[PDB]
Every structure is written in C-alpha cells, then in structure tokens.
There are 2 protein chains.
Amino acid sequence: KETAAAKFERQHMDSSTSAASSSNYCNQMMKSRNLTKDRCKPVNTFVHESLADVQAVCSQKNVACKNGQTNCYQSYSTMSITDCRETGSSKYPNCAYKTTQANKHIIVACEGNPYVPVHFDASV
Amino acid sequence: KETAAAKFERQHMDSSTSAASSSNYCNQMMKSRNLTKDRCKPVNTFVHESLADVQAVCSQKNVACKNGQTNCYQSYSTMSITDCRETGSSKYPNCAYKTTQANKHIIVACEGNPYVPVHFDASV
Ligand SMILES: [Cl-]
Ligand SMILES: [Cl-]
C-alpha cells in the first residue's frame, strides 16, 4: 500500500516545470501520475515548487481544513499551481482535462513524523 | 427550510464591497451571515461580484466538481473573492478567522429552474 506522504507526492507535486506550458499539460500529467488508470480522477492540483518548499508549508499558517480538521496549513507565499479538471467531453478510458495555471497560496493537511503533507485541501 | 439557492446567496455573496478591506472582514461577515450561530463554520468563501455575474457562471465552462458530479461551472474570468478560515485561536462561541483576499476563477455547482448556483466548490 502506498503511504499517505508518497501518495501526496505522486498526486500533487510537479517540481520539474515552472508552470503548465500548454492546454495538454493535464491530459499528460493525469495519465502519467496514474490518476486515470481505472477511472478519471475528476479534479487534481499539481504544485510547481520544490518538494522542500511544499513540505515547509506544514510549519506555516495553521488554518481549518474544509472538513473541519485542524491539521491544515496555508502557505505564506503564493506558489505556481495547475488545476486539472475533467471536461464534458471526458469519458473513461478517454479522460479529458482542462488545464488552469495559477499562482496561489496552497492549503495542505499534514500528518506523521516527519510531519509532511498528506492531502491537498484547496488553493487561495 | 432555506432553499439551496438562497443558502448559496447567504453563504457566498458579498456584492457590497469590491474586496476585503481589513483582517477583520471574516470575523464580521461570518457572524452576520449567521455562519457562527451554533458552531464556527470552518471554511467559507465570499464572492465580491454582482449576483448576476455569479449566476452567469452556470452557463460558462462546464467542469467536474471535486466530488465527481458534472454540474460544476468555472467562471471564464477571475473574480474578487475572500476566503475565510478558522485560526488556531478559534473556539466557539469565540470564532476567529483569517481573511485572505484573492482574484481567482470560481467554481460553483448549479441546479434548478432557474439554473443557479447551489454550492461553492473551489477557486482557481
Ligand atoms: Cl486536488
Ligand atoms: Cl466555501
């Protein structure tokens, strides 16, 4: 079983690019990160910062998570992100995603020792 | 019982200001929109655009909702928004919120006739 920290890395980290360079970014990344294997994951955000910078958020601003838990943290700075969301034309096994690049604060839930991101809650 | 459309208006519309003017915006708005009555709502976004502009999103870009439903719409333009999230010091009946102003696309779920916003899904 994949650990929670490793799942967060796979689903939400893309440190190899500064930003989405095209409308096809999401189709490509959702497939390669294995988020379209048995069905199309409806919504998924990738963060274009170093793993260290994203892990550091776990000691930044403590804020409520949408679900009411209190282990969420909001990044002090904005970060480059890409939101990937299925379009109307999307139908497994032909998943199709809209790519929206933005620079926003991220909010992650953190857990464990070491205390690292385990869920992506939202961006602001 | 409050209708779904009316609940969305109460929770998510603030057309009377162009933007949050201070760090106290959320404390004030969460109280006055009756979102701290019996407990502190953990997270809530207010949109600083006209009701007409927000309703118009229901005929803009159809995108997946986070929960997998297909009745979500992403605004073509960015809109002025304020995210309100409980801080660590927050404890009912003394709710306390961090105020984060941003300009972002909004994503809402739409339902009904007329086809209007009934949930705030996320911002990008
Ligand atoms: Cl996500
Ligand atoms: Cl919200």
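Chain A is numbered as in Swiss-Prot; shown residues: 27-150, in order.
Header says: X-ray crystallography, 1.3 Å.
Using the three backbone atoms N, Cα and C, a Cβ is placed for every residue, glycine included.
Among the features that Swiss-Prot reports, active site, proton acceptor is placed at A:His38. Residues annotated as active site, proton donor in Swiss-Prot: A:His145. Annotated substrate binding site per Swiss-Prot: A:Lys33, A:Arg36, A:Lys67, A:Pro68, A:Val69, A:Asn70, A:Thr71, A:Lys92, A:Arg111, in sequence order. Swiss-Prot lists A:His38 to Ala among its mutagenesis entries, and the accompanying note reads: Loss of activity. According to Swiss-Prot, the experimentally introduced change A:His145 to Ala is described as follows: Loss of activity.
Filtering of the recorded positions A:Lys33, A:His38, A:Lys67, A:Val69, A:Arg111, A:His145 by Cβ separation from chain B (threshold: under 8 Å) yields A:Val69, A:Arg111, ordered along the sequence. A:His38 (mutagenesis position) has its Cα within 10 Å of the Cα of these binding-site residues: A:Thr71, taken from A:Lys67, A:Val69, A:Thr71, A:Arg111.
Checked against ligand 1, the recorded positions A:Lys33, A:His38, A:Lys67, A:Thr71, A:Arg111, A:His145 give A:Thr71 as the ones with a Cβ under 6 Å from it, listed in sequence order. Taking every pair among A:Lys33, A:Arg36, A:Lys67, A:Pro68, A:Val69, A:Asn70, A:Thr71, A:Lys92, A:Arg111, the residues listed as contacting substrate, the largest Cα to Cα separation comes to 22 Å. Long-range Cβ proximity for A:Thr71 (substrate binding site), meaning a same-chain Cβ under 8 A and a gap of 6 or more residues, is found for A:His38, A:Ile107, A:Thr108, A:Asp109, A:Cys110, A:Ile132, A:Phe146, A:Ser149. Considering only the recorded positions A:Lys33, A:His38, A:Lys67, A:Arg111, A:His145, the Cβ with the fewest other Cβ atoms within 10 Å is that of A:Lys33.
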